[PDB]
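K.L.:
For reference, the structure I am asking about is given below.
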Amino acid sequence: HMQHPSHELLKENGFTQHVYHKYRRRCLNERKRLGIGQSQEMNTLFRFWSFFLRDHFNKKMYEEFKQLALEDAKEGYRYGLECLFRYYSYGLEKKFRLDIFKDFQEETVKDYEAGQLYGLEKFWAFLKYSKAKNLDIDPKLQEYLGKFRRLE
Ligand SMILES: CN1CN([C@@H]2O[C@H](COP(=O)(O)OP(=O)(O)OP(=O)(O)O)[C@@H](O)[C@H]2O)c2nc(N)[nH]c(=O)c21
């Protein structure tokens, strides 16, 4: 009776367009009314996307997740982007997608150049867990990953 909409939507047969649309609408409306980073309901949506897209990818949903996460991080509220990096690392481990991998590299490079390591650690973690071989890794990103190689 008290279960959160995101909890229902993450069940195997639990996702329905009707429930998700009403949930997404309220979250986005709260983000606009209360402001970026000020809506805890919006944070649950970031968390939902981070998990749900691993098993049920959809281009437009991912692109909205990505766009809002980056908007929030620019304002200084990084939960959305942390959810995105977790999606990249765990999601690409589950099923590799070339276009999503390219985004993963691009956002990791930006994250590192902004003085953060959360993205770089998640990329390094992906490399340790994934079975994917012959990856085409940005030469600049390989250089950044060199910091972690000397540590282990
Ligand atoms: C095995 N775990 C997992 N965990 C915490 O429970 C949550 C889910 O585990 P997780 O998603 O694998 O950690 P994760 O988020 O991927 O790594 P990180 O939080 O650094 O981004 C995370 O906040 C993780 O830090 C743990 N916390 C404590 N104190 N002890 C533990 O053994 C564990």
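All positions are counted from 1 along the displayed chain.
Each Cβ is built from the backbone N, Cα and C atoms, and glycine gets one as well.
Below, the features straight out of Swiss-Prot:
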MUTAGEN   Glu93 to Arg (Swiss-Prot position 963)  Strongly decreased RNA binding
MUTAGEN   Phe96 to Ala (Swiss-Prot position 966)  No effect on interaction with RPTOR
MUTAGEN   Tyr129 to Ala (Swiss-Prot position 999)  Strongly decreased RNA binding
K.L.:
Measure from the CA atom of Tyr129 (mutagenesis position) to the CA atom of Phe96 (mutagenesis position) and give the result in Å, rounded to a whole number.
P.N.:
12
K.L.:
For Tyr129 (mutagenesis position), what is the secondary structure by DSSP, using just helix, strand and coil?
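P.N.:
In the DSSP reduction, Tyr129 (mutagenesis position) maps to helix.
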K.L.:
When DSSP is mapped onto helix/strand/coil, what comes out for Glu93 (mutagenesis position)?
P.N.:
helix
